Every structure is written in C-alpha cells, then in structure tokens.
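A.B. asks: One structure coming up, written as structure tokens, with questions to follow.
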Number of protein chains: 2
Amino acid sequence: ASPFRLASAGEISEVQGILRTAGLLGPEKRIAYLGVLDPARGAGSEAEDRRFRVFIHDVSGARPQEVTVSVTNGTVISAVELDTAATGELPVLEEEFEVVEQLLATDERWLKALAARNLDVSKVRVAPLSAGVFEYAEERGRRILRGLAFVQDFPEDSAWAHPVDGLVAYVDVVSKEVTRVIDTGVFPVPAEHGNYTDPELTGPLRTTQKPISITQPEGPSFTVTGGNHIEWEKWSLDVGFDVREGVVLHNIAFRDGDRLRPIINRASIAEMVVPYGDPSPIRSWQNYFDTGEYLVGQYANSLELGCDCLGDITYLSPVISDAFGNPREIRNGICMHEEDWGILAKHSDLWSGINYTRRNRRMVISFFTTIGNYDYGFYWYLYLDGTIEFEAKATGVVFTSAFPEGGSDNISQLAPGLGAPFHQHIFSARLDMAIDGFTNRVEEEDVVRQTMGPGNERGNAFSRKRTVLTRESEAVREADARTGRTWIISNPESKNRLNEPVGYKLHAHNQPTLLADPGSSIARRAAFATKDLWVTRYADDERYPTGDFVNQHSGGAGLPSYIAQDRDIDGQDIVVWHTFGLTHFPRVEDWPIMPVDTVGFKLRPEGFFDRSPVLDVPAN
Amino acid sequence: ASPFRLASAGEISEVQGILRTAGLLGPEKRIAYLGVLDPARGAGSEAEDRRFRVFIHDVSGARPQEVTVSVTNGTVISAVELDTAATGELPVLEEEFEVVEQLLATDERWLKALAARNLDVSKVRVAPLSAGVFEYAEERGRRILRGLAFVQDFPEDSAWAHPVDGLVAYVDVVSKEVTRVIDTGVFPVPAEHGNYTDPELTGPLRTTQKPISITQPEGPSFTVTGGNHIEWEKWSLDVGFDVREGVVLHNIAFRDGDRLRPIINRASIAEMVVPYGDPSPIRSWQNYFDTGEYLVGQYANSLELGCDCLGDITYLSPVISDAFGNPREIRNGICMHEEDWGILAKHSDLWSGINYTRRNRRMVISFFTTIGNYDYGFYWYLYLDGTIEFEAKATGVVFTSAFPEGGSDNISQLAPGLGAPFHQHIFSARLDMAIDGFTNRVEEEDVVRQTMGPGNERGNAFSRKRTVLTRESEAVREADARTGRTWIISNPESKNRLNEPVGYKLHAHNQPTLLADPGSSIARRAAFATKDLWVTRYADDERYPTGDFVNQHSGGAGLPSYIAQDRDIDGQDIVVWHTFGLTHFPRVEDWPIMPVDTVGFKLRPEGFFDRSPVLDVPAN
Ligand SMILES: [Br-]
Ligand SMILES: [Br-]
Ligand SMILES: [Br-]
Ligand SMILES: [Br-]
Ligand SMILES: [Br-]
Ligand SMILES: [Br-]
Ligand SMILES: [Br-]
Ligand SMILES: [Br-]
Ligand SMILES: [Cu+2]
Ligand SMILES: [Cu+2]
Ligand SMILES: [K+]
Ligand SMILES: [K+]
Ligand code: NA
Ligand code: NA
C-alpha cells in the first residue's frame, strides 16, 4: 500500500537475491548499511518503486561499493566502486567489534604492555573504537579501529570500572595487522568494581515504592494502519525506521477542519557525535559518530513492557539486514503510546463566573539504542496543541580513564583513581519542512530592546525583528539566548485568517555547540556541530550533515559543501538542520551507572491556526 | 508539634481576637495580608511561639499598620504605623476589585467617554489595575488604582474579547475621587466574542479521546504526618502555604544512609511581575506584580480530582484570612502525588551480558491560582536521583487591546481588530540554601574553550572554570548560555568521599531577563528581574526581591537594597534568588484561551553523593 511502509523481511531477502544475481554479493561481501529510499518528489501519482541503498564491504581487501536496487523491478539501478581514501570508509560492522581484542591478544607489543601492568590478557577487554583522521599516513585508505583496554575481573564484571590508561593500539581490521601500539607509561588500574547489580554496592533494595498502574480500559486513542501509519487527535504521520538514523517520522500533518495540513515532510536525527576533550594522546583522537560511524538503528533494544515502556503500548518491530543480507527483526524495537500531560488550558473568570479546565496529552514514539558504553533513548512527541518535540535521554556507563595523581583540567574523578574525560554528545536533527506544503522560508526572530525617549517616554517598550534567510550562504546561524532568538519556518503563500503567513517557531535549548578549536580535525569532520542552525535547499542526495561516509573521512562533504551552492531558500523546498547537545562534565552521581539526562528542542505553531486548535477538547 | 505546620482556622481567629481586643481592628480596618512567621535561626532550643504578621488597611483614610502578634500568648508583639509615601502602599484587596468600575460609573468624564463609543455603562467592566509610580505627583502617598475597560455583552461573556482602547482612568480608592480620565481617541471595540465554551466557537467536541486511568492499588509511596510533613523516597520536607507566595517548601532534606542531609532550608516563588511593552500611554504604565501587589496565594483554586489533578492525589486545604480576620479554607488548594517519570537508568553491556533498566518517578507538589485574566500553576518536583525542579505553567486569557490600523511593533493581532500587547512574566525563586547545613558558598561555572597548541596539539581539549562569589557586591550575575554557565552551591566544610565539597548545580533556562530600558520605573521597582542570579547573606527581614510593600513603591526596594550591604557570602548562611521568565509575543493560537506554556529551573546534585543515589531502586 503506502510507499512509506516499513521495510519487510521479504524486501530485504529480495535485495539480497538481486545483489547476488548481479554478482555483487559473493561470500567475501558484507552489508555495512542497507536502507529503503524515500519516494522521489512528485512521485505521489507514480506507482511504487521501492528502492534500497546498500553499502557493501569486501573482507578480502577489494574496494567497497555503493549500490541502489529496485526491489520492485528486480534490478540494480546503480553500482559504484568507492575510493575510501577520498570519500570515506564504510560504517563499522558489528562483526568487527571483537576483532581488535582478538588481534591484540597475540601481538608482542600489546602483551609486553599488559605484562608491565601485571594484567592477564584473557581478562583484558578492548573496545572497538572509531579512528578518525589524524597524522598517521599509513591509515589513509585502510580500514582502521583503535583499541582502549578495560579489565574484566570475571564474566559479569563491569569492565568500565577498570580502564587501562597510558595504552592504546591501532589495528587494520581487513589485513589483520596491528599497525601501532603506543604505551605512554603505566597508570594504576582503578580497583573498585562498578557492578550496579551487586548488593554490596546497591545495599538492600528499597521496599518503599508502591506500584503505579497506567491503563486504558477502552484502548489507545490512536489508530495504526498499513503497519506504520498513525492517526491521533488530528495528527497524521508514518513511522519509519532506518538502521543508521533509527526512528524517522514522515508526513507529519494536522487535520484542521476539512484539510489535512502538512507541517514536516521528514524528521530524523541525521547524526550524533561524542567528541572528547582530554588532550592525552591516549584519548585525544576520540570522536564517536554514534549515528554516522556505528549506525544507532541496528543496536536498537527490544523494549520490555512494564519496564522500558509503561501503559497501553503499541509496538513496531522493524526489520534490518544482517551482514550477509538476511532479514533480522528487532522485536519490539519501537514503542508508541499516548500519555496524560497535565493541564492544557485553564481559566476562572472574575466577570463571567465561568471556570474552565482542560487536560493535555501527547503521543510518544520512541526507541532506545546501545552503543558500547552509551545507551540513548530517542523520543518524538506530538501534543494536542500542535507542538512537536524531540527529546534524547542519555544514560549508560560513562567512558572512563585513570584519574591523574595531580588532578586534571579535562577529566573528573568518579572513584578513587577512576577518571571520566570531559566530552559532549551533539545531535543534528534534519527537518525537511513542509509548512502547509513545500513553499517555505526561515526567519530568524530576535527580541528587540528599545531606548527610552520620544515615542517611548516611559522606557517600557520592547519589540522584535525577523530576518528572512534568502540564500544558503546566509543561513548558517548561531543561538542567542540573551535576545530570545528563535527561528520561524513559514509559508509565504499560505496565510491565516488575519492575512499573515502560517508558521511554526523552533525553540532551541541554547546549549553550547562544539567546543573544539576550529583548527581541529573534529571541527572539520563535525562542522555541522559548530553552529546551531543550518538551512539548505532540498536535494535527494543531501541526507546527513556529515555526508554518506563519516568513518575515517576528512572534511570535504556534508553541510559545508551543500551550503556552498548558495541556493534560493526564500519560498522553496527547504530543510532545517538543528544542532543541539549535552556538554558532559561527569559527576560522582554518574557512577557506576548514570541517571538519565536530557536535551532536545521543540516547534510550536505560530499563526499556523486561526485560533487555538484545542477548543474542541471535551471536559469528560 | 511542628513549628512548620500549616496555620489552622483557630490560629487565625485567635489573631482576629487579639487584634480586635487591642483596638486594631475597628469597622474601618481591613486585613490586606496575614501570614505565619517562620521560626528564627537557632530557636530550636525553645518551645512554641507561633507569630503572625499582619498588614492592616484603613478604608477611612487613617494610616495603615504592620502588626505582629503571638497567638501562642495572645499578645501584640509590635504595631507600627506605616508612611506609605515612604515605604509603599499595602497589597490590593480583593474587595477593591469592583471599586474602580463603581467609582467610574458616576463620573461625568468616564460617562462622556463611553457615550461617544455607544457603550452601555452597565455592560462595561473595569479592571482593578495596580498603578506603579510615574509622573503624577498627586499620587505620592495616595492609594491609587488605574482602570482599563472591557465590554461584557451578557453575564457569561468573556469581556477580554472587547477591550475599549484609547481610554484609561485613575482613581483614589480611599477618597473615592476619580483623579484623571484620559481619552486619546476612539478605537473600534473588537466585535468577535471569545467564548470558548460556545459550541459556535468550539464546534462539535472531539469523541476520539479514550480514557487514561492512573491508579495506585496500594496507595501512594509518600507519607504525610503532622498535617504537612512529607516523606518520599528518601526526601523529607514540610509543605507550607502563604497568602502572598503560595506554596512554600521548608526543610528539604535527603536521607543518605545514616544521615538526614539538608539541601534547601526554604524554597518559594518570592515575586513575579508582568511588565508590558506597549508604549501607548493607555498601557505604558502597566506592570503587574501578581505576587507582591495582588498576593497569588489568596486566589489559589480549589483543584478538582480527575480534572486539575489526576491519579492518587493527597490534598492539603490551607486556611487564610479574609479582609476581616475570619478564617477561610481553600478546599483542595494543594495537590500532592507521585508520578512515573520514564527511564531512570539503563545499560545493556556488550562484555558482561547484563541488561539493566530502572524506572524514574517524581513527587509533585502544586497549586493553581488566578489573577484577573491570568492563571498560573506552580509545580515543585523532587526526583529519585536528587534533582529538584520548579515549573510554572501559564495559561488564562491574554490581556487585550485594540489592534491598530497600520499594525504595531509592540502588539500582536489575535482576531480582527483585537490586539495583545507584548509583555513578560518574570518570576523570582528565593532559595534559602542549606547544602549539608548553613555554611554555603556559590560558584559561577563557565565552560572554558582551549586553543590548539602545546599541551593541546590536536585542538580537542576543553575545560571549565569556577569563580567563588565572595561578597554581595560581586554576587549579581547574568546568564551566559553560550558558555554553558551554571551556578554551584557547595558546602566548603562538608566533603564527599573524594575529598571535594558537596554541592548542587543550578541549571537555568537562560530566557531573556527584563527588557525595559534600565532607566524605566519598572527597571527600578523590579530590579531583581534585570539579572538572572543574585546571592545574599541570610537575614530575617529580607523576604522578597521587591521589598515588603511593592504597590506604588518608588523603586530600589528589595534586592538592590540588600546587596548594597556588601556582606560576606563565602561559607556563610546564604540565599540564592533566581530570576526566570517568559517573554510573550502572543500568537493567534493563544486566543480565545491560551494553551499552557512553561518556564522553570532545576538543581542537580554535583558531588553531593559518593556515587549514584539510586542504585537501591528495585527492578519493579
Ligand atoms: Br566475493
Ligand atoms: Br588481570
Ligand atoms: Br516510551
Ligand atoms: Br557518557
Ligand atoms: Br580532517
Ligand atoms: Br476603625
Ligand atoms: Br498536579
Ligand atoms: Br498573558
Ligand atoms: Cu556523557
Ligand atoms: Cu503572557
Ligand atoms: K521484484
Ligand atoms: K493563645
Ligand atoms: Na522541505
Ligand atoms: Na541559607
């Protein structure tokens, strides 16, 4: 039915079959990425052509390929060999996670380093860490992972409590070579365990928490049709899933009277990166593009009813490819439910004598992923009043190091001798806008203070100004919390009943952006993260602010290359890219497992409707 | 026998009898404010002395008085005549709300103004609006209210839909003189009604919302003892209520193993002001101290189960005084309940194989108040992980005006010819700190970026710095969202296991502060609102950031006056005052009754605990 339906197991198997038939998926080939492509613009009338894009890795050292296939027609649309030294390496494969530790286990330099620290190699876990691009010339064109070690005392021990500092190794995962082992000196391995299920650490469990029961006796207020089409309280959308981006929202629209009014064509988190701010050579290379390098979707957790998701839950179970092109279901990977959200509107009037109260609700679409030590929840909310919100919840175990004897300006202490390097978690939300359709524009709105004097004799006046961003060259914007800066996406050709263009206002949290020196590799590779807001003209091949291949890829792709085209964005099909993140100076309270912290953004209607859109909500 | 217990009806009627017998409450007297005084420092080595503070107004022209009585002993401790021209007028009385309209009804100037506009005087409501201090010398020492007119077409009509622009009057409520009527010219009275319960406006009500049932089979997890002492999930506190401030939290502490550890001695919203930014002389004087001038506590709503408060709710019903000293119960004026709050902590580990998830919850203490057109909900939240949060929810009906032909830089259009003047809602949270006791200090913490170079060769390093605020003269701080600025309250004499002072970190929303010109009357009378963070040395009589008598006070009272003392605040008994506000450019969606919008702040432990304080939370 719908061209926006989730990929099915059959489609994935068919992609495998088509690739095999075309001689593109022999036994040395691995699928590093596979996803369905959105329908082209103006396809609405066209019949379905379900197309999939695939990145294909070769374990024998041959060049990888990027391939697009039509599962509908059984054909390869295009297949190109990639020059990874130029355009980037493919995403990290799950089947490579164990390879770093396995290669190091027999390397004489690594063993000597462990011996110097009296560590048993059999107990030393090594993290499969993305490499970035630095001064090591031999890495260019090679598929490299770096390794940092953590001691696991026994099979269920949290290795994060026992970082092995002063030691790092680099590995070529295709040639199976350890290229470098760097030992800057021995640090004590912190000894305290961090086992949050150990009663000796938890103490006796609380018996004080009484149950909270959340039920819906008549079922949920939303409907699900065509597998992933949601209708709830005037909202309409399709819930997609991509192995790289995770949950993606399509065709967000609101039924206002008789018209289904588009708001956002596609919403996703198109990248997220964790740059570390410790200048030690052991970690100064660390920048984890959890989305672009590791693919957050593939590690989506199966969500347990009553634990991960509470209330009347409707699940989706998206299907992804394994490394060989076989379909694999992520059982209960997506939770959907509505929840009460307090008071919506309330007034008791001194003159009419009328008292009025209405309650609010939001629809929630979420998933939770795990990347190494991190676990992140991605939440999209739709509210009765037209507000759209995203929230990321960050938890997991903090990435650790030794804590230096004399203290540190770049690392906090979590436990005796145990450090946690400062870092950020920085997201990019890609919002392909469609305010009442595709003809859109963005205005930056600042509060305007006014000077006391003629026309303002009491010095109380204040105002605001809006600046239309007309060309991509002028659409790279920074926050200004002090002046209440927001950005309005409007449709200059669709007006409300008061004759103003309909719009939505983006409210950022105004958290710090990328802190790294602008001359750093990470400032170039995560350039998007240096500014709060970018606006581009829509293009088929402009999907991620970091480009298609982030792994071991220098600057040269992504948002800075897109905006160079300086295209008209004033009343055109545009895409907003919003950078937002957490700057994390870890606290003692974050150890041994961290309480959730959050960051996000929201958009509120701004003269989109002709009056409040929730006057028709009943009291009950 | 808690000294922090809510005032009882008996205590209030005892105050009444004491005053009356002392000849302080004759027929011309009105109680403008009455509240119980908190215990003084170190009076725990002493038996009961419940004392009440009362502001007494005289309707016949005599000077008002400030009186303190001991209900424990049935005596007047002090009674002082006030010089209102010097120290300010008393808060507005509810019984004065109809007085402006009544005085104008027989004034020839007012009647001429209405006649010209063909408005039936019997249908014209006049708002009882605080006057401020401007250029009118005759007003010094007089109790003045100003009035703006709104047409009510029938008893149940929303008058806000029909503002009468170009007209304003000033009245002396004691002498009953209309001092001035100002007519700057005729504006059309907007004609559309704003009756949000009229099916003509709401249309057919939604039938799509299915019920959400929230129950607690075994009851709530918190206990209430001594009327208002709450214990919940390691938290301990007393819930107070004052007619001016509303809900007040006392003695917030956390049970950490063997010890009850104090965190905040008293938390309240000590002021909130609504300054208007329309330079028209009809409104340019408008600044409503909802707390200081009107007293938000006295207008607290009775909260309906299943409507205002959902779930297993425990109510407090605070008692206040009426204008004559009679006790009045606000039935179900305070809601207390716990609610689920999503995921608390989660990690699935690639090396241990352990999958771990825990749920979060928060304790909620709230009330909802109405001041003219506004309705605000005040919410305090305590979370399992030690976080403390406040949230204000703003709703009601927007204060209206005409929308000028030609448009406006200071007014929004909500409906045909109907305008909404720009304004802010700015709150001050007074946090009498007690981090592990009263010896506290505050540090301002900024992110510190680092330059690429020696010691930072890859240009990835970043850090932070902390600056101790040592004296009040250097303790008036502004936000800096760009450098992630926060403020830490710590106890330099109480260290965690890692030998660092325990602390709590204040995270502000960094919204704009007061926008008015610094030379305006409002910048002087609401100086608190011009800066985000102030720290003072604790003092008994320093209660509000705007002083005791805000109404028509000339300026400089409160924080500017306290700060001028330049007291030591480095390891002393200190008070944090955080300014935070909404800057409101009303949108069409705000009309005819506004969807809730929110603002607030939170404090998170910062090395207060020796590790996560929620390891003992069970799986559930
Ligand atoms: Br092959
Ligand atoms: Br070992
Ligand atoms: Br959820
Ligand atoms: Br982390
Ligand atoms: Br680079
Ligand atoms: Br009298
Ligand atoms: Br509540
Ligand atoms: Br308002
Ligand atoms: Cu972090
Ligand atoms: Cu407002
Ligand atoms: K086919
Ligand atoms: K007594
Ligand atoms: Na678009
Ligand atoms: Na204090």
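Throughout, chain A uses Swiss-Prot numbering, with the displayed residues spanning 9-628 in order.
If you're wondering, the header gives X-ray crystallography, 1.9 Å.
Every residue, even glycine, has its Cβ placed from backbone N, Cα and C.
What Swiss-Prot lists as substrate binding site is A:296-307, A:379-384. Taken from Swiss-Prot, the feature active site, proton acceptor covers A:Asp298. Among the sequence features in Swiss-Prot, the mutagenesis site A:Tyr382 to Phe is noted as follows: Loss of activity. Taken from Swiss-Prot, the feature active site, schiff-base intermediate with substrate applies to A:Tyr382, supported by similarity to another entry. Residues annotated as Cu cation binding site in Swiss-Prot, with experimental evidence given as evidence: A:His431, A:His433, A:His592.
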A.B. asks: Whose Cβ lies within 8 Å of the mean position of the Cβ atoms of A:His431, A:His433, A:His592, the Cu cation site, other than those residues?
C.D. replies: A:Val282, A:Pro283, A:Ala402, A:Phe430, A:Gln432, A:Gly589, A:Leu590, A:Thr591
A.B. asks: Given the recorded positions A:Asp298, A:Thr299, A:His592, which one is most crowded in terms of C-beta atoms within 10 angstroms?
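C.D. replies: Max Cβ neighbours within 10 Å, all protein chains included: A:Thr299.
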A.B. asks: A:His433 (Cu cation binding site) has how many other Cβ neighbours within 10 Å of its own Cβ?
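C.D. replies: Excluding its own Cβ, the number within 10 Å is 21.
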A.B. asks: Hey, which of the recorded positions A:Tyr302, A:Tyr382 is the loneliest by Cβ count within 10 Å?
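C.D. replies: A:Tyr382, out of the recorded positions A:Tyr302, A:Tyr382, has the fewest neighbouring Cβ atoms within 10 Å.
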A.B. asks: How many other Cβ atoms sit within 10 Å of the Cβ of A:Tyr296 (substrate binding site)?
C.D. replies: 24
A.B. asks: Fewest neighbouring Cβ atoms within 10 Å: which of the binding-site residues A:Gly305, A:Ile379, A:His431?
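C.D. replies: Per-residue Cβ counts within 10 Å for the binding-site residues A:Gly305, A:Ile379, A:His431 bottom out at A:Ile379.
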A.B. asks: List the Cα distance (Å, whole number) between A:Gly305 (substrate binding site) and the residue listed as 'active site, proton acceptor'.
C.D. replies: 10
A.B. asks: Looking at the recorded positions A:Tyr382, A:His433, A:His592, which ones sit with their CA no more than 10 Å from the CA of A:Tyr296 (substrate binding site)?
C.D. replies: A:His433
A.B. asks: When the Cα-Cα distance from A:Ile379 (substrate binding site) is computed for each of the recorded positions A:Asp298, A:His431, A:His433, A:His592, which gives the smallest value?
C.D. replies: A:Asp298
A.B. asks: Sorry to bug you, but what's the C-alpha spacing from A:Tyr382 (mutagenesis position) to A:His592 (Cu cation binding site), rounded to the closest Å?
C.D. replies: 13
A.B. asks: Which whole-number value in Å describes the distance between the Cα atoms of A:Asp298 (active site, proton acceptor) and A:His431 (Cu cation binding site)?
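C.D. replies: Just about 14 Å between their Cα atoms.
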A.B. asks: What does DSSP say about A:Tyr296 (substrate binding site): helix, strand or coil?
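C.D. replies: Note: A:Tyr296 (substrate binding site) is in a strand by DSSP.
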A.B. asks: For ligand 9, list the recorded positions among A:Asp298, A:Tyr302, A:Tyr382, A:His592 whose CB atom is within a distance below 6 Å of it, in sequence order.
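C.D. replies: With ligand 9 as the reference and 6 Å as the Cβ limit, the list reads A:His592.
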